[PDB]
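Novice: This is the structure, below, for whatever I ask next.
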Amino acid sequence: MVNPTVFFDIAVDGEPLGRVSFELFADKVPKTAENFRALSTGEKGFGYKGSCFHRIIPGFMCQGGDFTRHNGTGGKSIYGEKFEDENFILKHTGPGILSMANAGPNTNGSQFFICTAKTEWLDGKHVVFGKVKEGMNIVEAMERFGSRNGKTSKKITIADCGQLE
Ligand SMILES: CCOC(=O)C(=O)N1CCCCC1
C-alpha cells in the first residue's frame, strides 16, 4: 500500500486528447476508492473503458462512468448494484476533486465527476474520494466540449484506463 493511482486516456470523437491521472484516497474512503480503482482496471469484467463523459458543465464539473446505459441512468458498483455513502470527510475544495455522482443518499454505483471549481454545495451530498494528479489541462480541454445543461458537443470517451501504481 499507499493510495493508488489510476489513469484515463480521453478522446473526442475518437481523436486522442490526453491522459488524466488520479490519486484515490483509499486511506480515507477505502470502499469508494476501491470501486473506482477496480472499475478503472476492468478486473471484474466491466468498467470505465469505452464509456463517455455524458454531462459536462463548464465552471462546475465533468460527469461520467455510466458504462451500462451510457446516458446517466446507469452504471453499477463492484459490490452488486448500489452502495452506501461511505463518509463525507473530504470536501469539494477546488478544481481536480474526484467525487461520486448519485441519485440521492446511499445510491453510489459507478458514476463519478471531476470538479473544475470549488463546489461546496455538494459537500455532504457526494462522496469525495480522489484528486487529479496529472492532466488537469486535459480536464480543462474536456470542459470546453460541455454546455450549461451538460450536453456535450462531441463524444468524450475513456479510450483507455487502468492503474499506474
Ligand atoms: C455533480 C454530480 O451530479 C449528480 O450526481 C447527478 O447526476 N445528480 C445529482 C443528484 C441527484 C440526481 C442528479
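Think of each number as a place in line: the chain as shown, counted from 1.
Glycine is treated like the rest: Cβ placed from N, Cα and C.
Sharing the features that Swiss-Prot gives for it:
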- 7-163: domain 'PPIase cyclophilin-type' (DOMAIN)
- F60 to A: Loss of ability to stimulate MAPK/ERK phosphorylation (MUTAGEN)
- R69 to A: No effect on peptidyl-prolyl cis-trans isomerase activity. Reduced interaction with BSG/CD147 and ability to induce leukocyte chemotaxis (MUTAGEN)
- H70 to A: No effect on peptidyl-prolyl cis-trans isomerase activity. Reduced interaction with BSG/CD147 and ability to induce leukocyte chemotaxis (MUTAGEN)
- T107 to A: No effect on peptidyl-prolyl cis-trans isomerase activity. Reduced interaction with BSG/CD147 and ability to induce leukocyte chemotaxis (MUTAGEN)
- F113 to A: Reduced ability to stimulate MAPK/ERK phosphorylation (MUTAGEN)
- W121 to A: 200-fold decrease of sensitivity to CsA. Reduced ability to stimulate MAPK/ERK phosphorylation (MUTAGEN)
- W121 to H: No effect on peptidyl-prolyl cis-trans isomerase activity (MUTAGEN)
- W121 to E: Loss of peptidyl-prolyl cis-trans isomerase activity (MUTAGEN)
- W121 to F: 75-fold decrease of sensitivity to CsA (MUTAGEN)
- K125 to R: Loss of acetylation and interaction with TARDBP (MUTAGEN)
- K125 to Q: Acetylation-mimetic mutant; no effect on its interaction with TARDBP (MUTAGEN)
- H126 to A: Loss of peptidyl-prolyl cis-trans isomerase activity and interaction with HCV NS5A. Loss of ability to stimulate MAPK/ERK phosphorylation (MUTAGEN)
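Map these features onto the structure and tell me what's around them.
Specialist: For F60 (mutagenesis position), the number of other Cβ atoms no farther than 10 Å from its own Cβ, over all displayed protein chains, is 18.
The DSSP secondary structure for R69 (mutagenesis position) is coil. Residue density at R69 (mutagenesis position): 11 other Cβ atoms are found within 10 A of its Cβ, drawing on all protein chains shown.
All protein chains considered, the CB of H70 (mutagenesis position) has 16 other CB atoms within 10 Å.
In three-state terms derived from DSSP, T107 (mutagenesis position) belongs to neither a helical nor a strand segment and is classed as coil.
In sequence order, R55, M61, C62, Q63, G64, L98, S99, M100, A101, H126 make up the list of same-chain residues 6 or more apart from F113 (mutagenesis position) whose Cβ falls under 8 Å from its Cβ.
According to its DSSP assignment, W121 (mutagenesis position) is helical.
Cβ-based neighbour count (10 Å, all protein chains) for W121 (mutagenesis position) stands at 9.
Around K125 (mutagenesis position), the same-chain residues six or more apart in sequence whose CB sits under 8 Å from its CB are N102, listed in sequence order.
For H126 (mutagenesis position), the Cβ neighbour count at a 10 Å cut-off comes to 22, with all displayed protein chains included.
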Novice: In sequence order, which residues at least six apart in the same chain have a CB under 8 Å from the CB of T107 (mutagenesis position)?
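Specialist: Looking at Cβ-Cβ distances below 8 Å from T107 (mutagenesis position), excluding near sequence neighbours, one finds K82.
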Novice: Given the mutagenesis positions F60, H70, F113, return the subset with CB under 6 A from an atom of ligand 1, ordered by sequence, or none if empty.
Specialist: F113
Novice: When the Cα of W121 (mutagenesis position) is compared with the Cα of each of the mutagenesis positions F60, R69, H70, which one is closest?
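Specialist: The answer is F60.
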Novice: Could you round the CA separation between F60 (mutagenesis position) and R69 (mutagenesis position) to a whole angstrom and send it over?
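Specialist: The separation of the Cα atoms works out to 23 Å.
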